Amino acid sequence: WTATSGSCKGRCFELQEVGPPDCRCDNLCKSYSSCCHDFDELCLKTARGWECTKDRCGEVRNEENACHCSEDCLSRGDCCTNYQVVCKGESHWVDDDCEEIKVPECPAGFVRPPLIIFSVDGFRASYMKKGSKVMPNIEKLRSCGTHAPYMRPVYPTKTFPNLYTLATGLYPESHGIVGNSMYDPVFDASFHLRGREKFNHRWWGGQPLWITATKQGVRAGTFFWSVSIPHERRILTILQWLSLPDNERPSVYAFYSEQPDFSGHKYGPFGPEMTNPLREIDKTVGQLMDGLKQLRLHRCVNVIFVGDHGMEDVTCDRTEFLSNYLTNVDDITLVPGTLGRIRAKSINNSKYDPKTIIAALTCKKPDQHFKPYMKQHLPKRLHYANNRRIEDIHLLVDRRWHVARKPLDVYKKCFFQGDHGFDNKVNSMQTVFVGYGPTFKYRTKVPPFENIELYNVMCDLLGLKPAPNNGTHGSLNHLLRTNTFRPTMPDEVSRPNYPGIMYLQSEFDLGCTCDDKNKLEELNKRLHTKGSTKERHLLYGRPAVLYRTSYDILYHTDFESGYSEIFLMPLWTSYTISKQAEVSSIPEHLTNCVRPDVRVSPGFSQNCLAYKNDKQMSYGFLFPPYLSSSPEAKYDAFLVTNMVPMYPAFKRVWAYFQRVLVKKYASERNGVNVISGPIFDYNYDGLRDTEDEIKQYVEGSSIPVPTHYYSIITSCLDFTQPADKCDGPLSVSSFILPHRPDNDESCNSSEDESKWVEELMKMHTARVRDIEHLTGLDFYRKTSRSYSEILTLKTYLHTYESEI
Ligand SMILES: *[C@@H]1O[C@H](CO)[C@@H](O[C@@H]2O[C@H](CO)[C@@H](O[C@@H]3O[C@H](CO[C@H]4O[C@H](CO)[C@@H](O)[C@H](O[C@H]5O[C@H](CO)[C@@H](O)[C@H](O)[C@@H]5O[C@H]5O[C@H](CO)[C@@H](O)[C@H](O)[C@@H]5O)[C@@H]4O)[C@@H](O)[C@H](O[C@H]4O[C@H](CO)[C@@H](O)[C@H](O)[C@@H]4O[C@H]4O[C@H](CO)[C@@H](O)[C@H](O)[C@@H]4O)[C@@H]3O)[C@H](O)[C@H]2NC(C)=O)[C@H](O)[C@H]1NC(C)=O
Ligand SMILES: O=C(c1ccc2[nH]nnc2c1)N1C[C@@H]2[C@H](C1)[C@H]1CN(C(=O)c3cc4ccccc4c(OCC(F)(F)F)n3)C[C@@H]21
Ligand SMILES: [Ca+2]
Ligand SMILES: [Ca+2]
Ligand SMILES: [Cl-]
Ligand code: NA
Ligand SMILES: [Zn+2]
């Protein structure tokens, strides 16, 4: 109950929310149904429209007008945005040549350039090119400021997860807003688009930008707007706030547009009805910029034009129904649409089994348009598991499709031609970024980047220290003219041992066998074991270990490794494969060869007997024998310290990568440097497991089984230079392959690895940064590149999509 008895007199769009029981006058009161009786009358004035006309010029003030064209309007801060153009001979901002903004040109009393975030819902990245003719204000921002060809949203590519990621720098799994619709089993409460539960603070984790600003003494405009407040009034309100006295005026503001998303759902992303919403958005940007110009703020304010996600073509007829797959369809609850999330309809149903639901959903139809996963098996790049609000069973839905429980849900709940929510590497889901202002660079294009990085930059723009978040601070320094953030590399926590030959063959009782059999060549092999070729295979310095552990550096002719005495295998193995390198086979006599490593105690070694006994588990090697530089160097690849546990199903994947793909990349990229290793993430939190988190060992041993295997493949960005003699920027692609005992994820896996392995790898593409979180390692410590450029390289994701 609200005491709507109060008045909004002089409180219109009040910045601090008034305490109950009082009627509210803030931009969100509509949505709470708590506005004062006179809110519409005093605060949502419409009389006379939004534009000055020649006859209105120098009129006597009439407080009933929506905006004013009287002489005092500028100093009152409430002129219509076209006032100086219609009445004072000025030009519209869009008609002015752009001029570099080298420094902020702010009125006296501004302690920092204000930040305005202009967010546009559903603004697909290709709209910038495809709509350019009808968006002249936006086009000017884009070509005069700093822009990316596109910006990557987070998964799922839905409205609330992405707006709140923009605000916090966090993945949905960490901020807690994991969909537009959610059930939290601890609260036993549901979050919906319609309704009041979504206003409860307990849903909203991390620390959004407005809160970060407030805590550090920077005042914020209210970011959220009731849908019924027209866009023109939102713009007028921000401009009015910008006229407040120095002590009252906010430094950060947000405008939000429900368009083009609203129309995109109805008409599809490129429907002919889409031109008008785009024109109208541009007109709004033009009113803002004209309005800033009148206030002498157009060369003072930093403006971010940013979308939350794109929009894809999706229609009723492209719906998969779980009732075609599951006999037990009424025993599940599905969160439906462009993603699926499944849980038991009732917690009292003891006959509910996720394994049988998964199996009934797996590769059941030739062109099946969704794929089931236990959430811990989703591509790690999605970071979509570590939240109790994310159901154990997930359906990744093909672009252009929906999943639903039963046909009745679709025709009794066609209409829409667009939707979003799909995998965040999908081109149609990409959105936009443009930065314009004194702190952004001039006429500069930057590579695509992820929206999780923006919170840091917005903090930088406002001189704030960001709360802990998933961005990599410094990775977007190249967007900025100043206010860059200069981080230091993390300090290495553990130093390696460099073991020499310390054990005799006979001290090893590992159940291992190998058919293995001159001072010129013997001085040579000794030099290689001391690191003589390390400069060839360790191109960017050794990775630093950022946690407390015990490990050894092991040198070889063809590869170098950091070998964990705790996990009994390498944390990392590093090797370089030149364009000229030749692939060989494992000679027949060496087929089951495993050799003790005389530098490493039996007590810190794997053993072959454990693999023999473990009927499910086999082994592979991190440096592949196929790539050995000579028959003699090949023996190094069979060392027990190069061995890792591998399910035979995974060996199919791993063998193809090592035998076929590495050489292919080396030929295509002019040499590659490869770092591979294991990953343990049994609690699916995207972070390196400690030894006590390991859920699976090779039977009868203390050899921990990895959940994933990574590789990082680096070469020269200028591919006319070979990877090992590169003078400038680097180029990287990486992956985090799930280590699974079956290939159920690949519906074509009965076929030859040339028909399905590369597709699996593409799906499990990763950023180096993802691997760093998962391993506690820090890569690229010794390059001739600036650290910020390396941070950018570490956040790179090779997506394998075609051109935007
Ligand atoms: C992306 O960036 C983010 C932010 O940096 C990274 O997330 C951080 O990860 C940290 C390491 O896991 C984590 O630190 C833990 O914090 C615990 C205290 O947390 C509360 O306070 C903070 C600060 O205000 C707050 O942010 C937290 O908010 C979480 O929880 C609330 C309520 O549930 C949510 O609203 C909110 O969305 C957020 O949830 C997310 O994180 C939690 C984990 O905290 C998940 O469970 C959720 O699913 C969701 O993802 C909290 O309000 C602190 O208690 C922890 O300490 C325990 O463990 C350490 C191990 O080092 C040990 O030293 C301690 O003794 C303690 O152990 C005891 O508790 C254990 C668990 O109950 C128990 O098993 C033991 O036996 C002991 O009794 C821990 O330090 C930090 O909270 C989050 N922050 C956020 C915002 O998510 C994230 O990792 C990055 N992602 C990647 C891939 O890099
Ligand atoms: O019902 C929907 C909706 C919209 C499009 C849909 N497509 N498919 N389903 C949909 C459902 N809503 C309506 C609400 C919310 C999404 C949008 C955020 N809003 C801000 O003023 C606003 C503006 C912001 C501007 C910058 C940063 C954050 C902002 C923020 O934050 C919202 C959050 F905090 F909850 F994340 N809110 C109002 C709009
Ligand atoms: Ca075995
Ligand atoms: Ca973990
Ligand atoms: Cl959702
Ligand atoms: Na298969
Ligand atoms: Zn939408």
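Following Swiss-Prot, chain A residues are numbered 51-463, 468-571, 576-591, 617-887, in order.
Yeah, the Cβs are placed from backbone N, Cα and C, and that goes for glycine too.
Quick look at what Swiss-Prot annotates:
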type: BINDING; residues: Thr209, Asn230, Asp311, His474; note: 1-hexadecanoyl-sn-glycero-3-phosphate binding site
type: BINDING; residues: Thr209, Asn230, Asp311, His474; note: 1-(9Z-octadecenoyl)-sn-glycero-3-phosphate binding site
type: DOMAIN; residues: 54-97; note: domain 'SMB 1'
type: DOMAIN; residues: 98-142; note: domain 'SMB 2'
type: MUTAGEN; residues: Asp171 to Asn; note: Abolishes lysophospholipase D activity
type: MUTAGEN; residues: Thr209 to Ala; note: Abolishes lysophospholipase D activity
type: MUTAGEN; residues: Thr209 to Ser; note: 15% of wild-type lysophospholipase D activity
type: MUTAGEN; residues: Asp311 to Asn; note: Abolishes lysophospholipase D activity
type: MUTAGEN; residues: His315 to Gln; note: 20% of wild-type lysophospholipase D activity
type: MUTAGEN; residues: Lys430 to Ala; note: Impaired secretion. No effect on lysophospholipase activity
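Distribution of Swiss-Prot features across the structure.
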{"residue": "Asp171", "record": "mutagenesis position", "Cβ within 10 Å": "21"}
{"residue": "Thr209", "record": "mutagenesis position", "Cβ within 10 Å": "20"}
{"residue": "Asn230", "record": "1-hexadecanoyl-sn-glycero-3-phosphate binding site", "Cβ within 10 Å": "17"}
{"residue": "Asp311", "record": "mutagenesis position", "Cβ within 10 Å": "24"}
{"residue": "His315", "record": "mutagenesis position", "Cβ within 10 Å": "18"}
{"residue": "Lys430", "record": "mutagenesis position", "Cβ within 10 Å": "28"}
{"residue": "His474", "record": "1-hexadecanoyl-sn-glycero-3-phosphate binding site", "Cβ within 10 Å": "30"}
Can you work out which residues elsewhere in the same chain, 6+ from the ends of the domain 'SMB 2' (98-142), have a Cβ less than 8 Å from its Cβ atoms?
282-283, 285-286, 289-290, 292-294, 336-338, 340-341, 343-345
In the same chain, which residues outside the set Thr209, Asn230, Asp311, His474 have their CB within 8 A of the centroid of the CB atoms that define the 1-(9Z-octadecenoyl)-sn-glycero-3-phosphate site?
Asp171, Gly172, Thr207, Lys208, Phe210, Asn212, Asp358, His359, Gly475
DSSP-derived class (H/G/I helix, E/B strand, else coil) of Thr209 (mutagenesis position):
helix
Candidates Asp171, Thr209, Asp311, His315, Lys430, namely the mutagenesis positions, that fall within 10 Å of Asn230 (1-hexadecanoyl-sn-glycero-3-phosphate binding site) by Cα distance:
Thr209
Need one number: the Cα separation in whole Å between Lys571 and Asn576 across the 4 missing residues.
14
Taking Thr209, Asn230, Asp311, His474 as the record's 1-(9Z-octadecenoyl)-sn-glycero-3-phosphate-binding set, what's the max Cα pairwise distance in Å, rounded to a whole number?
15
Provide, as an integer number of angstrom, the distance between the C-alpha atoms of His315 (mutagenesis position) and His474 (1-hexadecanoyl-sn-glycero-3-phosphate binding site).
9
Distance check, please: Cα of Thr209 (mutagenesis position) against Cα of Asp311 (mutagenesis position), rounded to an integer number of angstrom.
9
Can you tell me which of the recorded positions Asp171, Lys430, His474 is spatially closest to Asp311 (mutagenesis position)? Compare CA atoms only.
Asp171
If H, G and I count as helix, E and B as strand, and all else as coil, what does DSSP give for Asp311 (mutagenesis position)?
helix
Across the 4 unmodelled residues, what Cα distance in Å links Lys463 and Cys468?
11
Can you see whether DSSP assigns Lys430 (mutagenesis position) to helix, strand or coil?
helix
Counting by DSSP, what is the helix, strand and coil composition of the domain 'SMB 2' (98-142)?
12 helix, 2 strand, 31 coil
Consider only the recorded positions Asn230, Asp311, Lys430: which of them have a Cβ under 6 Å from an atom of ligand 7? Write none if no residue does.
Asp311
Contacting recorded positions for ligand 5, chosen from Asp171, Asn230, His315, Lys430, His474 when the Cβ sits under 6 angstroms of any of its atoms:
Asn230
For the domain 'SMB 1' (54-97), how many residues does DSSP put in helix, in strand and in coil?
9 helix, 2 strand, 33 coil
Anything from the recorded positions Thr209, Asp311, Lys430, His474 with its Cβ under 6 A from ligand 2? List those in sequence order.
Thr209, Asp311
